[PDB]
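All remarks here apply to the structure that follows.
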Amino acid sequence: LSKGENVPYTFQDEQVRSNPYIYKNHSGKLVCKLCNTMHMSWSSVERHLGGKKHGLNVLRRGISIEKXXXXXXXXXXXXXXXXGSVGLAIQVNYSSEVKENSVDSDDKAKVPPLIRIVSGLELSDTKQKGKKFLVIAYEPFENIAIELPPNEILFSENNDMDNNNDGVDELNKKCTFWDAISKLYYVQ
Amino acid sequence: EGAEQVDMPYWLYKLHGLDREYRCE
Amino acid sequence: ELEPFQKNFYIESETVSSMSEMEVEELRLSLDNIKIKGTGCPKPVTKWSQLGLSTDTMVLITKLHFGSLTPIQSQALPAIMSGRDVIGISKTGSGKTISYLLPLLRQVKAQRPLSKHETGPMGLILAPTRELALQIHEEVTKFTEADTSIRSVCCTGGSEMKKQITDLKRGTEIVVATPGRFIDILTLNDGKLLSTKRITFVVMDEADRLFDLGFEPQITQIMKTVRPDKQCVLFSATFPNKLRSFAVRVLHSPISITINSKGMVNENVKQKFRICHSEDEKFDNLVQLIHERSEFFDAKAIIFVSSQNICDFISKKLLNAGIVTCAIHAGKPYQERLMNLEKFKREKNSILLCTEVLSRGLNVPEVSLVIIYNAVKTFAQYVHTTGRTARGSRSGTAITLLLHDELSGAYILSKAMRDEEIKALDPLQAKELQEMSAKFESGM
RNA sequence: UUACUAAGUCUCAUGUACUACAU
RNA sequence: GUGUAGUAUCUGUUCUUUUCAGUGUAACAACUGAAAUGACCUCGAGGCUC
């Protein structure tokens, strides 16, 4: 059952071993140095190797081994209404190929204007606050804001049928249009 | 539409004392 | 006072029921030498459609099983669907599982549903290992999936008991189990979570293994809580004495089905062939054979031919060439048949010349050489002709002279010869044989 | 740099000792 | 160099009805009794749920 292999004694001061684990101590018995278990016969040794006990100690031993031009554009606010409530609509116009003739290197040129709702709680001056602003931004031109005293207007409920191209946010895809051919940004 | 393909210690954990979930307050 | 129930759900298709007995023998020989024991065995089927299964099931199966019915399926399906107790000896991977599942599904389906107070099951399948039980139960589910009137629960060891108890709470029409776990579940809680009272069908698969893994006590006790008019089938790759003994104890009028246990022809018979290209060449070989034999000098031979006209011709032919034969066929007056038979049994190293049809009944002792001059066309006729030389240790040699065009004849030889018999002959003859047989086989 | 604790019960097998009892 | 009965000790293997109440226990363990069925929600856990 030993398959003719020679297992040297533990005290013989270590030829490569099949398993460098099962040894024979000062006595004739066979032992697993990791498991610290004594085994009478080589059959018992093979039961030990095929047993889950020895394997667990092998995994434990492996774990031990591992151990900006700012130019104000022109806005055109206008009180709108549909059905069934009231909403706001803004018409922002941009340059007429006047200065954009020097910059055309596909650097976010494909990116349309972006809007975000900002709380006045944070300002460069920090004096008064308590209302929101519908900020609109484009790379070269300067940012623009619109005060929204009303807690909620035109804040709709599942307008479209839940299609998921987040773009920037639900606000932008939900209610903005960018006439890039004429350079007119509508928001409502 | 558009789904195209191409081409163990059983008695030991009870003995340990997990027959009754213990708690530290 | 037991509740009566139906076990025979089999309606033999007309095309099958038209088959004669000789036809049925032949079909069994062709299906890997199916051997049966027991009385009243229904004829094997050869097509899924001869079993009268709904279209759903048909679609599903095909899907479930691809290609031709296996030999075990061909014979076990109608025997089990008929309600018979069956011993099925065949290898793992022979498709045996559906052989019992289909009839089991049918039988359980027909019974009234489990009442609000009945646990089930109606059908029980026992397996010796968790791995086999899980595999069987997976099959079952592929059928119980469509039909919500039928559940299966798999109850094995090496697995949470509480988990399986939650199942069995809800009742179940079918259980697949290892014997220990099942017995454990039966006895548990006063045996109030599982009843054996409605079990009408028990299957034991890999039955030889059940004794191997120490389950005799469990399966014996289980059969003791099951009504003795239950239908029971035992499937196993081998048939150890323990199983043989167990079957007598648990089965009624069993039909045993064994697939190609031994060879169709006695393994001591040396089967050979020679492929020829003209009747003349066949005749040249026949003569060379008859002379050659002499250098090895009771020792007698029988040439088998296919017809009375051929027998007469070859008789005269062999005569004109210096060879005297004792010719026999049913166109000859019985008085001269007797004269030739006695001359054959009298004279040393005699040669009988006989039609293949008279082979089974010839009243002569075994001979040292059979030369089949016209390749036979059936397995049954090949067995009867070659068996004329069969004699355990003293068996001789059977040689077929085959013609290039005799495709069905090659099919028979390729199926009845031992692999090592085909190896010892010329590799080109061998190659032609296999080509001939393949062509015939795709010819259908 | 890993801050020091694992086998138990059952089942069916193997390892090894032993105790009365007979040639 | 044997046989009858019987014992002890390794090792392998494996986790027995999910719960409740009583006995029991240092606490366990173990033992003693019964048994839910159905629906729903979030990530085997969870419910002043019905």
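Note that chain C is numbered according to Swiss-Prot, with residues 210-271, 273-507, 525-671 shown in order.
Method on record in the header is electron microscopy, 9.0 Å.
From the backbone N, Cα and C atoms, a Cβ is placed for every residue, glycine too.
Among the features that Swiss-Prot reports, domain 'Helicase ATP-binding' is placed at C:287-467.
The mutagenesis experiment C:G293 to D is recorded by Swiss-Prot, whose note states: In PRP5-1; no growth at 37 degrees Celsius and impairs pre-spliceosome formation in vitro. Counting Cβ atoms from all protein chains shown, C:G293 (mutagenesis position) has 18 others lying within 10 Å of its own Cβ.
Under the heading ATP binding site, Swiss-Prot lists C:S300, C:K301, C:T302, C:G303, C:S304, C:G305, C:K306, C:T307, citing sequence analysis as support. For the recorded site, C:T307 (ATP binding site), the DSSP three-state label reads helix. Neighbours of C:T307 (ATP binding site), defined as other CB atoms within 10 A of its CB across all chains, total 24.
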Query: Can you list, in sequence order, the residues of the same chain other than C:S300, C:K301, C:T302, C:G303, C:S304, C:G305, C:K306, C:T307 whose CB lies within 8 Å of the CB centroid of the ATP site?
result: C:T280, C:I282, C:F445, C:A447
Field: Nearest of the binding-site residues (C:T302, C:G303, C:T307) to C:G293 (mutagenesis position), judged by Cα-Cα distance
entry: C:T307
Cβ neighbour count within 10 Å of C:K301 (ATP binding site): 12
- prompt: Looking at the binding-site residues C:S300, C:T302, C:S304, which sits with the largest number of other Cβ atoms within 10 Å of its Cβ?
  reply: C:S300
- prompt: Counting other CB atoms within 10 A of each CB, which of the binding-site residues C:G303, C:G305, C:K306 comes out lowest?
  reply: C:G303
- prompt: Can you tell me the three-state DSSP label for C:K301 (ATP binding site)?
  reply: coil
